[PDB]
Amino acid sequence: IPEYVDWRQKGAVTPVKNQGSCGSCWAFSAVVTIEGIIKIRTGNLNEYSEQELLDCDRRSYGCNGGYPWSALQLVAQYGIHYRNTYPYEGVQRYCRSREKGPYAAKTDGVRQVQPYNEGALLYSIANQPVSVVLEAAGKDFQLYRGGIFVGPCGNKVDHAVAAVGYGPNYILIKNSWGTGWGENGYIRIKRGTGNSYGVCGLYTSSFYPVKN
Ligand SMILES: *[C@@H](C(=O)O)[C@H](O)C(=O)N[C@@H](CC(C)C)C(N)=O
């Protein structure tokens, strides 16, 4: 794999979103990976519905949090609508997939990156955007305004984001806190520290959708 990967430059990343007060990072995270892989396979960059996952993933807890892997499993089993058809409301409501006609896209499955393995994550990011988790509760992460972020942070992972690239010393992360946060909504997190947890626990739990 190359020394630099940046899916934004391959047109596989949609504009940065703001999840708002709702604890929907898990759905925003999953949608990035769906947006990326559908671009990769079909050549079309579309936006898909975080709100659909928020409302319809019964294994997750809506705005109280959830699981990127189950959201990704939901898209593999059923599918997902365009963000336009099913826009973000920032609150969990009932699942309205049926009232919005045919799914716009469907994946074929979900895989886990082997955890606590930096090479395995980079290998996956070289193929497509990956859903990853990290500890975002610390003030240093929250007040991040740019640069390669080294912490401080623990591994009490609490926030699902999406890795859409990497470099020699960092993994490039799309956050869902709007374009005002970080680097136009992104964060470069240090890699290659030998911490098998990853900085801020970045290697704890990573998933990506499969699209044949
Ligand atoms: C993240 C967010 O929206 O800031 C959520 O709070 C969330 O889904 N958390 C989730 C754990 C991560 C997937 C690691 C949970 N169940 O706490």
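Residue numbering for chain A follows Swiss-Prot, covering 134-345 in order.
When the header is checked for method, it gives X-ray crystallography, 1.8 Å.
The backbone N, Cα and C atoms fix where each Cβ goes, and this holds for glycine too.
Long-range neighbours of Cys158 (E64 binding site) (same chain, six or more residues apart, CB within less than 8 Å of its CB): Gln152, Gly198, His292, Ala293, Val294, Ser309. Look at Swiss-Prot and you will find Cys158 tagged as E64 binding site.
The annotation active site is assigned in Swiss-Prot to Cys158 (among others).
Feature annotation from Swiss-Prot assigns leupeptin binding site to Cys158; the stated evidence is experimental evidence.
Long-range neighbours of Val165 (mutagenesis position) (same chain, six or more residues apart, CB within less than 8 Å of its CB): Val146, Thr147, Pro262, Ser264, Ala295, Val297, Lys307. What Swiss-Prot notes for the published mutagenesis of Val165 to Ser is this: Slightly enhanced thermostability and higher optimum temperature; when associated with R-307. Enhanced thermostability and higher optimum temperature; when associated with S-169 and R-307.
What Swiss-Prot notes for the published mutagenesis of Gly169 to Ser is this: Enhanced thermostability and higher optimum temperature; when associated with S-165 and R-307. Taken residue by residue with DSSP, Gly169 (mutagenesis position) is part of a helix.
Here Swiss-Prot describes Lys307 to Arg as a published mutagenesis experiment; the accompanying note says: Unstable. Slightly enhanced thermostability and higher optimum temperature; when associated with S-165. Enhanced thermostability and higher optimum temperature; when associated with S-165 and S-169. Secondary structure at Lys307 (mutagenesis position), taken from DSSP and collapsed to helix, strand or coil, is strand.
Feature annotation from Swiss-Prot assigns active site to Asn308 (among others). For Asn308 (active site), the count of additional Cβ atoms within 10 Å of its Cβ stands at 27 [all protein chains shown].
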Neighbour count (Cβ, 10 Å) for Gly169 (mutagenesis position): 29
Cβ packing number for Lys307 (mutagenesis position), 10 Å threshold: 27
Between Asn308 (active site) and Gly169 (mutagenesis position): CA-CA distance (Å): 15
Filtered recorded positions, from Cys158, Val165, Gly169, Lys307, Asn308, whose Cβ is under 6 Å from an atom of ligand 1: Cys158
